[PDB]
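> I have a structure here, written as structure tokens, and I will follow up with some questions on it.
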Amino acid sequence: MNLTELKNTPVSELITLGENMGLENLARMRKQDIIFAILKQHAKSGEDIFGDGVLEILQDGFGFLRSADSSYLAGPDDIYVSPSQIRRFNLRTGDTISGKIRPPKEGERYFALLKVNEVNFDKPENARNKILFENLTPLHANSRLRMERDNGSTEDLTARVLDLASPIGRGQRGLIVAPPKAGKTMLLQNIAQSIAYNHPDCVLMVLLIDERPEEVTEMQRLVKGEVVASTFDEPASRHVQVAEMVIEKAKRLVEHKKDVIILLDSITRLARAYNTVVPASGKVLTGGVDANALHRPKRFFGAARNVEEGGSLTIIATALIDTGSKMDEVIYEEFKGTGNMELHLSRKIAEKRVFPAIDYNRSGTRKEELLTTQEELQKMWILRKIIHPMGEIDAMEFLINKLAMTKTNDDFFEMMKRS
Amino acid sequence: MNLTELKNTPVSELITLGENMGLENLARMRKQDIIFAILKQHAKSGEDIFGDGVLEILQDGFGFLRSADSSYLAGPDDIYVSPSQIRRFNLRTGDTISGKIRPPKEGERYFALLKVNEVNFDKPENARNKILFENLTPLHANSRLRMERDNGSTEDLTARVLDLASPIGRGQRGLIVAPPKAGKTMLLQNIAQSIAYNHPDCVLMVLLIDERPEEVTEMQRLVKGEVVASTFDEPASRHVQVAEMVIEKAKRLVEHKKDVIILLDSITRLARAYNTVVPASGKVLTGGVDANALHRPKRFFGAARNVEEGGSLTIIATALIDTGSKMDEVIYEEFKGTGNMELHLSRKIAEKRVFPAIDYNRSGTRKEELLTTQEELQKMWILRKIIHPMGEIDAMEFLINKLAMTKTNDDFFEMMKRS
Amino acid sequence: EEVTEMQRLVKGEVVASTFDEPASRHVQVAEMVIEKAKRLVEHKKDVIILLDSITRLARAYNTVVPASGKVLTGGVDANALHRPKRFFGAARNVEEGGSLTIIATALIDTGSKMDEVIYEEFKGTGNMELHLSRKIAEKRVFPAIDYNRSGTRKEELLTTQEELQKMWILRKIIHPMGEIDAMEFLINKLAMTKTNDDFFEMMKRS
Ligand SMILES: Nc1ncnc2c1ncn2[C@@H]1O[C@H](COP(=O)(O)OP(=O)(O)O)[C@@H](O)[C@H]1O
Ligand SMILES: Nc1ncnc2c1ncn2[C@@H]1O[C@H](COP(=O)(O)OP(=O)(O)O)[C@@H](O)[C@H]1O
Ligand SMILES: [Mg+2]
Ligand SMILES: [Mg+2]
């Protein structure tokens, strides 16, 4: 009846559903084709069919309603919307549209939208009056996103260390710097669990670029939110498309006074896709990266801000360093001081089998007075006073044993004042 | 009626204003497009429309009237001026023009200027006879800009320390040297507050290059003057454009016997933009900076001077050191002895959580006899006689406690003579 | 319709031949005008002829003149083009007195092979060249004149010593720029100047 649940159902249930409807030879076809075949057979029955998706306005004028299940990939089951709907209902890219759809008339291969009754989880009339994201005035982060989980076991202290190293708030534009094989993949998993548990209201989005297929499955099964990704086999034009879709969708949610958190991975890989797709403008910098090529990722990364009117957009990205590629290090140079939060991971700490491998001295956040209270903020200052003299390799080891014997970070603070 | 107040009004008021005029679908558009749409509807009504902006003469011959609200960014609402106006009214880049404008006729997408009745806040006839800035004879600073604020609380002693460290006067060309995360961002805020409070007559301009969007908003909300900035997402060609617009506007104000103060931030980042935009001339120095590339920032920085005929131009810039980039340190070498005032901030003082982190021994000013009185000048000499022997790390700590127990710097002077 | 507006606008006698008239009529009109023009020159009188178009005129001569057994590219006989060259070449300045000025328009890029071969024979036969660019015309900027390609030969006699050298410096700054934007540069500069003399002094200013 509704396209939303058909994609969520496994392929095995779809095969059984299609067989009783009279369809045949469905197991050997793709999942997208099965959905189209099932809808087509149900469409001619006469019962109304609903749908949902994310609008993607093309340069021609007509758009499509991509689905987050397929990672916003074009497919036969995508809903086609004529430019007339964009006229009557003023819509932009990334808008969420849910409504009745009609069977595709002969001469067209895509379903068409009949009527719109829900735009961005709101009435269509109210969505027309929402202020644009650009017109919103950015501000510093005010409310802190707690990272410590009470249910979290003492085996993994990554969540607790992040609170001591660099607190994160709504609208933060933090950047993660880490060499390869430094544990950055599961570092975001701890952040995703903490955000989902401590702040269920916040919308969590995980974006993966050039990630292995196995990595995508575990992220979807672990993160309590919608996760989109693009495998390495997909062309470069697909990687940029996924990134553009997520940021546009995130901006629309911000306009509705809603908080959305994006865990980008990785900014270095994302800039590679933009460099390839964007044609050369005649100016080539070191490493073969065009100056105009890096303009797009900066605008995407810089969109993170705290809106004074309401809502916030928090973007956390991982930067790859010491990867052996000249093109990778030059990108990190452009994104050096562009973030208000720095989280540097050390390779030499990681090889010592001590986790989390966080360089406490280098990592930090800017304007942390607003995030933390008066007492909590000054308790971190004295902690940094005793961690700075010691080496970074043993600095993490010092915190690991101290945090192990303390149930919570509050107990750790009073222990430090004891000596 | 007038374009000046439309930009100052928030977006919410613009939406309400447009709706009663018959416009529709304005919330989803940019603020610049809303202004153009509102003006277009009001233009066909018949009532006269005024305008204001800063002239930007292009290489073709025609100019535009950029607005300081949009940080001198090209937009649909910019006023177009034909070369005929530049002929009849001899105008240069950076001139402020205010006058009636006409609706755009078909075949043009920009408003046109009808008549000019105010040039540089003066009659157009008188502005034609103003002497060029280059012909003015520079001189040393004579009148000192007081930095100590009576209303200033004892919690922040940064304003008082600057008076003891290095006094600043009109036409000063001071340079600030500080490592990253040394408190330079709010250091200029204290200077901006002192200049606005002690000397409301002086025109204060704050220029930010490659600054985060959140940093821009707080500067505008705090500085009692017009503030222009360029975010990191904007291309390199935008950063140079903003810098050129400010200096040209500042020079024109000086020609009208007016004092203008520019708080540049940062000179290191500004030189990066010039290096990228300027094509290579075949000669490459250390770090990849062309010799001709650094010529433009030196001319911009060197424009600060005290005019004997009248007025002054004070430029204060922050230089980034110990940033880990080879290109950053070579730029500082060229700007080492180019400033008559030196203000060095120490990283090791900053990490001790003692502020302001100012290296008193290294910081100083040249030709301070004119700025200070006979008694005040010699009182600083004895102070430097007792601060030089002690280390720079504890030198600031010595001043902090001494200034805390003294209400004003005058009371601090007599206390030193007591012992 | 084109004939009527020319007669109502040109302050002189205008002759024309419509397309419906046979080819033998087109040659007859051309022969009558040149013969009349020559007689006026003999009486120490100046006559100016605005021919339009030389390409179309050669078509009429090619049709009426019988083939001589030799056919060039495009089907134009060598002897067929002899007559238009003599007609076009009659323009000259008479030392004894009077003059004969002939200005003709040549059609190019018309999609016809016969039209382009005719232009080849009339390439270097004129002492003045005035080339119009199609891409400038479609930009809705007029006149669409290719300044770099257009020019005249032996212009020292026509212009004065000061005026001639003022054009040389103008060509020195128009040659580097593209022909599409060269006309746009002149249009704005000439708009702000009342006369060409004021345009000359403006250029040296910068
Ligand atoms: N908090 C942690 N606790 C235990 N092991 C960790 C932790 N973080 C990382 N690791 C180790 O790192 C390895 C995975 O690293 P990975 O996340 O793939 O790095 P990268 O993403 O840079 O390739 C695992 O084998 C795991 O043992
Ligand atoms: N005068 C001051 N009083 C108190 N704290 C200060 C002062 N100056 C700087 N700071 C500290 O510096 C931090 C901000 O540094 P910032 O200005 O961002 O340095 P940078 O601009 O080099 O990054 C704040 O957390 C603040 O606590
Ligand atoms: Mg990984
Ligand atoms: Mg700063």
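According to its header, this structure was worked out by electron microscopy, 3.5 Å.
Even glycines carry a Cβ here, placed using N, Cα and C.
If you look up Swiss-Prot, you'll see A:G169, A:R170, A:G171, A:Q172, A:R173, A:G174, A:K181, A:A182, A:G183, A:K184, A:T185, A:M186, A:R212 marked as ATP binding site. Sequence annotations record features per position, and here Swiss-Prot assigns domain 'Rho RNA-BD' to A:48-123. While the structure shown retains the original residue, Swiss-Prot records the mutagenesis experiment A:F62 to L or A with this note: Defective for RNA-binding. Under the heading of mutagenesis, Swiss-Prot lists A:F64 to L or A and annotates it as follows: Defective for RNA-binding. Here the residue is the original one, but Swiss-Prot notes a mutagenesis experiment at this spot, A:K181 to Q: Partial loss of ATPase, helicase and termination activity. Mutagenesis annotation in Swiss-Prot: A:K184 to Q, described as Improves ATPase and helicase activity but reduced termination activity; the structure shown retains the original residue. Where Swiss-Prot documents A:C202 to G or S as a mutagenesis experiment, the accompanying text is: Does not affect the kinetics of ATP hydrolysis and inhibition by bicyclomycin. Looking at Swiss-Prot, the entry for mutagenesis of A:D265 to N says: Loss of ATPase activity, helicase and termination activity.
Context for these features, please: burial, neighbours, distances.
Sequence-distant neighbours of A:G171 (ATP binding site) (same chain, 6+ residues apart, CB-CB distance under 8 A): A:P138, A:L139, A:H140, A:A141, A:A304, A:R305, A:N306, A:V307, A:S312, A:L313, A:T314.
Every protein chain considered, the tally of other Cβ atoms within 10 Å of the Cβ of A:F62 (mutagenesis position) stands at 16. DSSP assigns A:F62 (mutagenesis position) to coil, not to a helix or a strand.
A C-beta separation below 8 Å, combined with a sequence spacing of at least six in one chain, links A:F64 (mutagenesis position) to A:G53, A:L55, A:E56, A:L58, A:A74, A:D78, A:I79, A:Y80, A:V81, A:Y110.
According to DSSP, A:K181 (mutagenesis position) sits in a coil region rather than a helix or strand. Shown in sequence order, A:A350 are the residues of the chain, 6+ apart in sequence, with a C-beta less than 8 angstroms from the C-beta of A:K181 (mutagenesis position).
Listed in sequence order, A:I176, A:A178, A:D265, A:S266, A:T318, A:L345 are the same-chain residues at least 6 apart in sequence whose CB falls under 8 Å from the CB of A:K184 (mutagenesis position).
Taking Cβ-Cβ distances under 8 Å and a sequence gap of 6 or more within the same chain, the neighbours of A:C202 (mutagenesis position) are A:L145, A:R170, A:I195, A:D259, A:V260, A:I261.
DSSP assigns A:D265 (mutagenesis position) to a strand segment in the three-state reduction.
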> Count, for each of the binding-site residues A:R173, A:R212, the other C-beta atoms lying within 10 angstroms of its own C-beta, and report the residue with the smallest count.
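If we count Cβ atoms within 10 Å for the binding-site residues A:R173, A:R212, the smallest count is at A:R212.
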> The record lists A:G169, A:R170, A:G171, A:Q172, A:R173, A:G174, A:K181, A:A182, A:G183, A:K184, A:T185, A:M186, A:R212 as binding ATP. What's the largest Cα to Cα distance among them, in Å, rounded to a whole number?
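Greatest Cα-Cα span of the listed binding residues: 30 Å.
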> Ten-angstrom check, please: count other Cβ atoms within 10 Å of the Cβ of A:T185 (ATP binding site), all chains counted.
18
> Out of A:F64, A:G169, A:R173, A:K181, A:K184, A:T185, which recorded positions lie by ligand 1, with a C-beta less than 6 Å from some atom of it?
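Listed by sequence, the hits are A:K181, A:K184, A:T185.
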> Let me know the DSSP-derived helix, strand or coil state of A:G169 (ATP binding site), please.
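For A:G169 (ATP binding site) - judged by DSSP and reduced to three states - the answer is strand.
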> What whole-number Å value do you get for the CA-CA distance of A:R173 (ATP binding site) and A:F62 (mutagenesis position)?
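Just about 33 Å between their Cα atoms.
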> Per 10 Å Cβ neighbour count, which of the binding-site residues A:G169, A:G183 ranks highest?
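Ranked by Cβ atoms within 10 Å, first place goes to A:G169.
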> Express the distance between the Cα positions of A:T185 (ATP binding site) and A:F62 (mutagenesis position) as a whole number of Å.
38
> When you measure from the Cβ of A:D265 (mutagenesis position), how many other Cβ atoms are you left with inside 10 Å?
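So the number of other Cβ atoms within 10 Å of A:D265 (mutagenesis position) is 26.
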